[PDB]
Amino acid sequence: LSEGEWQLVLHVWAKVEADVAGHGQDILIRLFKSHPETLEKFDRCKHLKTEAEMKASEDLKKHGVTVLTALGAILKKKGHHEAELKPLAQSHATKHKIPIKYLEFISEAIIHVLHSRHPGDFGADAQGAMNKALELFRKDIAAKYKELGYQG
Ligand code: HEM
Ligand SMILES: *Cc1ccnc(-c2cc(C)ccn2)c1
Ligand SMILES: [Cu+2]
């Protein structure tokens, strides 16, 4: 990414940081509605059936904050994120067993929520920048997955 593209990424991410939990809720709800098979990866989660139940779930809201906190730290590294990706690849390859296709699904949900909530800060320039940033994340975590023996 160019420096300008990183700045577009972090500009819209600052909007996410104004209410991390609400963004995380919308992102995970979009993920679970669009790809319900991902629900099975979480404990005490398959039982959630309606959007209202999903919005009421403290576990879901906590999880969305966990995801966005870690992703935001990664994005702020502007690609220099090997030390941040290392523990994530470790757990997601060997314990949670999250295939790259699921990381694509959550990337799509992130982009959907950012476009829905911040269209003025998420035009084609910023969309493409965020696309590139999330593609770089997925590329680098996929390489670490394989180092750990996981071909997902
Ligand atoms: C942007 C992508 C993602 C980020 C930054 C992220 C980040 C994290 C972090 C920081 C944790 C807690 C520490 C750890 O266990 O490593 C975690 C836990 C977890 N993640 Fe991810 N995650 C991502 C995507 C996903 C996806 C797409 C799934 C499933 C479809 C998933 C499933 C899980 C599970 C099952 C846990 C265990 C925590 C729990 O639910 O008890 N992750 N994630
Ligand atoms: C429904 C859901 C979504 C995301 N995370 C969870 C969860 C549940 C527990 C018991 C612990 C950690 N995360 C649930
Ligand atoms: Cu969780």
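All chain A residue numbers match Swiss-Prot; in order, they span 3-154.
If you check the header, you will see the structure was determined by X-ray crystallography, 1.5 Å.
Just so you know, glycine gets a Cβ as well, placed from its N, Cα and C.
According to Swiss-Prot, the feature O2 binding site maps to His65, an assignment based on experimental evidence. Taken from Swiss-Prot, the feature nitrite binding site covers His65, and the record attributes it to similarity to another entry. As annotated by Swiss-Prot, heme b binding site applies to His94. In Swiss-Prot, a natural variant is listed as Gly122 to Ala, annotated with the note In metmyoglobin.
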Where the C-beta lies under 6 angstroms from ligand 3, the matching recorded positions among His65, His94, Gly122: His65
Binding-site residues listed as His65, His94, least Cβ neighbours within 10 Å: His65
Cβ neighbour count within 10 Å of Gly122 (variant position): 8
Rounded Cα-Cα span from the residue listed as 'heme b binding site' to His65 (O2 binding site), Å: 14
C-alpha spacing of the residue listed as 'heme b binding site' relative to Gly122 (variant position), in angstrom: 34
Listed recorded positions adjacent to ligand 2, that is, members of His65, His94, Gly122 whose C-beta is under 6 A away: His65
